[PDB]
Each structure stands twice: as C-alpha cells, then as structure tokens.
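A.B. asks: Take a look at this one; I'll ask things after.
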Amino acid sequence: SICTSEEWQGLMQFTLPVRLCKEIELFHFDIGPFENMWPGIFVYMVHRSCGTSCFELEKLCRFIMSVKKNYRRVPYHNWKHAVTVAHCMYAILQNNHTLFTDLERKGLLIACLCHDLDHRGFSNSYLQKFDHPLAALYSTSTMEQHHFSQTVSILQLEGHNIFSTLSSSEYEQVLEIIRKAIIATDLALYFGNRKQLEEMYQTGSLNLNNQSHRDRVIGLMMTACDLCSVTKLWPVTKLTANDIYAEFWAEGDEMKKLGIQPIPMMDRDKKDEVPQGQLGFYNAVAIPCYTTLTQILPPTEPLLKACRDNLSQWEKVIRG
Ligand SMILES: Cc1ccc([C@H]2C[C@@H]2COc2cc(NCc3nnc(C)s3)nc(C)n2)nc1
Ligand SMILES: [Mg+2]
Ligand SMILES: [Zn+2]
C-alpha cells in the first residue's frame, strides 16, 4: 500500500510542541496520548539523532506514511507498537550517541519503525504448526523475515528510498544492519544472544569494535526496545498488557475453533494466570535483558529501574 499525496504533505508541515521536546528524551516517555503526532515524532527523533539533513525530507515523510499504512489494525502489533519501539531506540541512541555510527543510528531507527511490518496478529508457532504459506517461505524466524522483506518493498516504492543517496557499500551495510536488527526481534533468538553477551561481559572479552560482538549488542538493544512497555509507568505498562493479551487470546480463539488446545497465555479462559505468567516473563525475560543492557550501556540504567518497579507491581497484584 502507498501513502496518499495528502498524508506525506501533512507531516512535512507538522511542528512538534516544545513541551514534548523535553519529555521525548526520557526513557519512560509514553507516546499513547499523542496519536496525531506519532509520524511527526518519528521525524523529530530521526532529525535529532542523525541531523536535519539525515534524509530527504520528502522521501522520509513518504516512507513514514507508507510504513503506517502497512501496519494492520490488530490489537498489539500495530503502528502504535512501531513508534513505541522506535522511541525507545531513540532514547538508547541519544544516551550513547558516539558509540554508534551515523549509518547504524539511521538503520536502527528505520529497523524499529518497520520491525513488525504487516503483522497478522499470529505468532511463528501458529504459522509453522498450521502450515501457513509464510512458514514454507521462511523456515525459521517466519514473521521476522517477512517484516524485512516488507521493509525492503517500501524502499522499492516510487520516491520512498531514503537510502539511495548512500554510497553502494554504505547502502548494502545499512540494509544488512536492518536485516539483522529485525531478525533479532524474534524472541526465540533472544535467549541465546543474552547468554553469550552475559558471558562476554563477565569474562571481560566484550569489545564493541569486534563486529560479531557489536551485532549481539545491537540485537539486545532491539529486544529491549521491543519489550519497553515493561519500562513505562505502571498505568501505561498495565494498559499495554491488556493489548498484548487481547492479541494472544485472539490467536488461541482461532486454535479453539480448529479443535486445538492453546497454551495458557493464549487462552482467555486462563485470565487468572496472567499475573503469575507476567511475573515469570519479568524474571526470565525482561529483568535479564535490561540487566545485561545496563551492564553494557550504563546510561540505559533507567530501563532496568523502571522494569524493576513494574516487577514489584506484578508481585503486589499476586499478593492481593
Ligand atoms: C498464563 C500466562 C502464562 C505466561 C504468560 C506470559 C509470557 C506472557 C507475556 O508475554 C509478553 C510478551 C511481550 N512481548 C512480545 C509479544 N509477542 N506477541 C505479542 C502479542 S507481545 N511483552 C510482554 C509484556 N509480555 N502470560 C500468561
Ligand atoms: Mg516482532
Ligand atoms: Zn515488536
């Protein structure tokens, strides 16, 4: 789908309220209440991370409005999820600016905006177990490969390629930065990645100059951004969780119509077990992630602090 003439023109003429400028720098920033400003917020973030001449303003505004039109109206993995994940990446980048190159900053902001592109509200297991065409095309990381394929297709639209002004080597480097960042958002790969990084940090062998290490660090940054709803203020973290489960329970509903027993996280009859399962996700997934990200990039400590606050909140729910 391509953005209409009206859409990209509209955000070229957008102006961000100076009250927001101070707020958007904080890790806990919730975008939720500013729906009309989401595309323009992405523009400001790109222009503050990689400068006013980062990309052609027309091309960038067309790209952004076409990415919005290709996210589906599903409960969680929607346009709103994309800007939230891109905002968290901007906050990480701003706080560690000279650790990343211009090309990495450009790639990661665009990778986050496009990372769940064209999501059907179905997990990789649903598509693989029910022999969906996408699973025959992509054996592993099924949706994550499709999201990359879709990202490349928006760049192949008339006047959308924000990267063509890069040298041929810079272009292939950015397209590989994006492919790897998007694949790292498949939570199945996260556990292995975090284990290796924890190992390299403890032993003292982690070296950001080593491209293999750099790729794993970027991957952990993408996970942290993907799950950042656990780093928001408790009321926000709570309302987002209702959206996550609205999408998980809708997948389990499709399995129940096909005579299939879903796991408890995708079963709406198992709502009571959500506080306990959220506690488990914080203990095994969220806390380790932000703990390792803070060890590597100490300015990202507020993410570990906020995640720890919501862990204490989920424990409070469980206790009564
Ligand atoms: C009964 C029971 C058992 C276990 C669980 C917990 C594992 C789930 C909690 O999963 C998540 C996933 C997630 N982000 C990735 C996503 N993938 N697809 C989406 C849709 S959200 N972010 C958060 C805050 N929580 N819940 C209930
Ligand atoms: Mg995803
Ligand atoms: Zn995501």
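Chain A is numbered as in Swiss-Prot; shown residues: 715-1034, in order.
Cβ coordinates come from backbone N, Cα and C, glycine included.
Here's the feature list from Swiss-Prot:
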| type | residues | note |
| --- | --- | --- |
| ACT_SITE | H791 | active site, proton donor |
| BINDING | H791, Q992 | 3',5'-cyclic GMP binding site |
| BINDING | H795, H829, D830, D940 | divalent metal cation 1 binding site |
| BINDING | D830 | divalent metal cation 2 binding site |
| MUTAGEN | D830 to N | Reduces activity 1000-fold |
| MUTAGEN | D830 to A | Loss of activity and of zinc binding |
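Thinking about packing and proximity, how do these listed features fit into the structure?
C.D. replies: Reduced to three states, the DSSP call for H791 (active site, proton donor) is coil.
Cβ environment of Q992 (3',5'-cyclic GMP binding site): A955, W1028 lie under 8 Å away, each six or more residues apart in the same chain.
Long-range Cβ neighbours of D940 (divalent metal cation 1 binding site) (same chain, at least 6 residues apart, Cβ-Cβ under 8 Å): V799, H829, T899, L901.
Its own atom aside, the Cβ of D830 (mutagenesis position) has 25 Cβ atoms within 10 angstroms in the protein chains shown.
In this structure, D830 (mutagenesis position) belongs to neither helix nor strand by DSSP; it is coil.
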A.B. asks: Pick out which of the recorded positions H791, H795, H829 has the most other Cβ atoms within 10 Å of its own Cβ.
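C.D. replies: Of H791, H795, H829, the one with the most crowded Cβ is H829.
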A.B. asks: What is the set of residues, excluding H795, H829, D830, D940, whose C-beta falls within 8 angstroms of the centroid of the C-beta atoms at the divalent metal cation 1 site?
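C.D. replies: For the divalent metal cation 1 site, the extra neighbours are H791, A796, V799, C826, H833, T899.
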A.B. asks: Kindly point out which of the recorded positions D830, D940, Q992 have a C-beta less than 6 Å from some atom of ligand 3.
C.D. replies: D830, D940
A.B. asks: Measure from the CA atom of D830 (mutagenesis position) to the CA atom of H791 (active site, proton donor) and give the result in Å, rounded to a whole number.
C.D. replies: 6
A.B. asks: Quick check for the class: what is the C-alpha distance, in angstrom and rounded, between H795 (divalent metal cation 1 binding site) and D830 (mutagenesis position)?
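C.D. replies: Taking the Cα atoms only, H795 (divalent metal cation 1 binding site) lies 8 Å from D830 (mutagenesis position).
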